[PDB]
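Presented below is the structure to which this report refers.
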Amino acid sequence: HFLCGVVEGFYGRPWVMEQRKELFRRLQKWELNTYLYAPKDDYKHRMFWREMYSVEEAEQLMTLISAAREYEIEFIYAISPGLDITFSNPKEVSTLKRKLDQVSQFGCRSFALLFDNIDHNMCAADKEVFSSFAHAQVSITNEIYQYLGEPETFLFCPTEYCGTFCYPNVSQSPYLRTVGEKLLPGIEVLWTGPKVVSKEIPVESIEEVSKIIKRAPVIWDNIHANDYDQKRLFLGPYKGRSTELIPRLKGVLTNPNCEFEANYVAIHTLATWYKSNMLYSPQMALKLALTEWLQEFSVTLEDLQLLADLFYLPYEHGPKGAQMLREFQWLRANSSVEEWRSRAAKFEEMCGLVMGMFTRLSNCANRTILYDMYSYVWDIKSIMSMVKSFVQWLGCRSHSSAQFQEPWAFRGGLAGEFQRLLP
Amino acid sequence: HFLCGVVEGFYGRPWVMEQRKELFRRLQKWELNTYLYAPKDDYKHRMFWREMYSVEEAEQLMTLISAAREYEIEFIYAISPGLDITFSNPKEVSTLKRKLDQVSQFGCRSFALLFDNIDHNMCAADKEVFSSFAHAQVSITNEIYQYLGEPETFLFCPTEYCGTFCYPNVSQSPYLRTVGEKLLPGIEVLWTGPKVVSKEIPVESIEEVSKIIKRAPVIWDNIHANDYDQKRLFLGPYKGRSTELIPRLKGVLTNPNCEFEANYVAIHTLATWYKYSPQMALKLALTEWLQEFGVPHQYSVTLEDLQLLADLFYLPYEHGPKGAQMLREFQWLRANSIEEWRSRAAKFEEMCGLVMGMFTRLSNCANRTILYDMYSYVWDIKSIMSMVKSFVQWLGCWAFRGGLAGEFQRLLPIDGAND
Amino acid sequence: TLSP
Ligand SMILES: *[C@@H]1O[C@H](CO)[C@@H](O)[C@H](O)[C@H]1NC(C)=O
Ligand SMILES: *[C@@H]1O[C@H](CO)[C@@H](O)[C@H](O)[C@H]1NC(C)=O
């Protein structure tokens, strides 16, 4: 009854039904049990939440919920009336119930209300019926909970959904102090850790949150989410989460890369970590995930080794990539022209391996995988070309004065220009 | 007749069929006529160009080419074998023929062979059979031409395909002299201009190229191509190419943004040109696009926004007015940190506010296809302007940004040579 | 993350 798997909860292009089916197959292939549907930019999930699914949309949602049972993965349907709704208006409540009614007849048993990412105070009308902001959300959550006959699993994502998002601090919050106390115990609470993207979740921090929440929370985990940075992708192991945590949480749902095929390592390494304590080593999980991924693709394990190292984790590059960095850092500092030449050549080779990994990746069989990742790898290949080129220039300079134009030499457009003027 | 349209000729994910066929609708609506199939990373065009289509892929392709004819758009199939082809071995030249024939039976009458972005050295076997690299590509090009009955449209993209790529210059290029004379009369040559991305395509330069190849070339235009920088999108007007080039060329095919929906200005303005003020052509193109961005129908984006969007993602060598302006305003403010500054800080926060504004409305439009194609771009600009809005106020009263690439990138002094 |  412990929930572990994926939440499709990012901003941007959501997945299509053919990706979400391929998602389920993988989930039980590796023994995870849950899927939360909360893609921020499906218009009907959040942006136009009162609105009924169309006839072609109904067909699609039913086929999906079907495949969920066909794979015995539990399907949770989220909705997000956060920024819009009038809590104290009962037609507003009715439309909310009408909407959830529509989805239950698609085959759907598990439900969730999300109140992440919205303005901290209500309209003139709301200031009356409810004493505080936190009071208003619970009213409808509970009113809803019961309406569905108090279903199997029903999640609640708070406005203050992580440590830094708790005012003034985490255990001194009127908001979270209200929620714990006035929210039904048949209802789950989502939490993302100390931050939105958490480098690590200490066992202590959950005990602390669990006491103000008066439950064991389900983690919405942003460790592999890439929606907040165009250049960024994350193929590292599930890391910074103690196996010690499984006893203290009702689940973990991973919010992963927008690009579906990139999420292989993300979901697999999460799978093993949960298999561990239902300790665990990231450096090995990755070794398991990467060899098995290599099946699906020409490209070597060494190539993927390099690939995940270049696109590792939101606060950590991978071994081969950290090394390539400090190396280029030393080389540019020490600019004598003893050993310096020795290390230029060694670096220049390490560059050619990126060019290598890119080539064999493009020549590969599995075209869906290539595409989800193409721009991410083309970018790294091109910067490493300039970086090889630049080290080349720095060596061939005791014998030249030639100072260091197509557009891809200066980069990032207008965004890049503003970015470079920031301290 | 003069060829004007799009070439799907970029690296990365290729457009799908339901997108291509929508392209065919738009080409026709705007009185354009050509579409060159050359997507570099569509398997069986380049990488493994030897493999014939399946029973399923035949269904898809035949269906597509059919649709191209339905809308009076000339379909040109193109093939990039130059990666690993052995010129002399006729198991190969047969395979070329064999593949070509197959698509011919999908109802296809026009073709191109492409030799851009390949090594100047052949294998030992071909070093014997053929005189120079030039001589070699010619040989196979003509034979394939005749093999298909000397077809109505047949294109050859060379290896030295722009000013910069010719040894040592264009008019005295061994490679180009050969193609000029020994590539057949009825076959046309693709050309990108001075540069791979030509900021301008001067008239003098087309004269210079035409002399040494003895035809007017077909322009493969990369003005709006964006495949080559993750952060870059070009929704600016067609620019830098005088209408006086038209009599001096057999075509212009634009190789435009990877994200399909984003190519509305790119393509509309090219049509406009083909019949010129780029500022006027943007206005016509923006005003028409606006009708494709509705709000969804409910049972329970302004022109000024598009103008701002275009100005932030405009052209490769040029920011659009509002982009240029905000950049100058923020540059002055970072400099000057009597009180006139506060009044121009106040105006700048409102400008930023319009970036967030534009992102928000775009987020509610019914046309989700369009929104998605441009999402991560519009997001980035919005996130950065929020921070720039903010940091301007740090004066009044994300350390892993870009990941590894961004980190390496900040250590090369060469960036920030466009600010 | 986000607001409007
Ligand atoms: C060279 O560069 C452009 C832009 O990066 C790329 O899209 C195009 O496919 C390549 N070939 C030609 C003929 O431009
Ligand atoms: C806030 O930020 C994360 C990462 O960008 C975004 O994916 C997520 O949907 C938003 N809400 C929550 C609960 O994470």
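Indices start at 1 and increase along the chain as displayed.
According to its header, the structure was obtained by X-ray crystallography, 2.8 Å.
Cβ atoms are placed via backbone N, Cα and C, with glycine included.
Here Swiss-Prot notes a mutagenesis experiment, A:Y11 to K or Q (Swiss-Prot position 69), with the remark: Strongly reduces affinity for glycopeptide substrates. Nearly abolishes enzyme activity. A:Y11 to S (Swiss-Prot position 69) appears in Swiss-Prot as a published mutagenesis result, with the remark: Strongly reduces affinity for glycopeptide substrates. Nearly abolishes enzyme activity. In Swiss-Prot, a published mutagenesis experiment is listed as A:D116 to A (Swiss-Prot position 174), annotated Nearly abolishes enzyme activity. Here the residue is the original one, but Swiss-Prot notes a mutagenesis experiment at this spot, A:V197 to G or T (Swiss-Prot position 255): Nearly abolishes enzyme activity. Under its mutagenesis annotations, Swiss-Prot gives A:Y228 to S (Swiss-Prot position 286) the following note: Nearly abolishes enzyme activity.
If you take the C-beta of A:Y11 (mutagenesis position) and look for same-chain residues 6 or more apart in sequence within under 8 angstroms, you find A:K40, A:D41, A:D227, A:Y228.
In the deposited model, 36 residues between A:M278 and A:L279 are left unbuilt, and the Cα atoms flanking this gap sit 11 Å apart. Here the mutagenesis positions are A:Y11, A:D116, A:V197, and the ones sitting under 8 angstroms from chain B, going by CB atoms, are A:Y11. For the pair A:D116 (mutagenesis position) and A:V197 (mutagenesis position), the Cα-Cα distance reads 14 Å. Cβ neighbour counts within 10 Å, taken over all protein chains shown, single out A:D116 as the most crowded of the mutagenesis positions A:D116, A:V197, A:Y228. DSSP classifies A:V197 (mutagenesis position) as coil under the three-state reduction.
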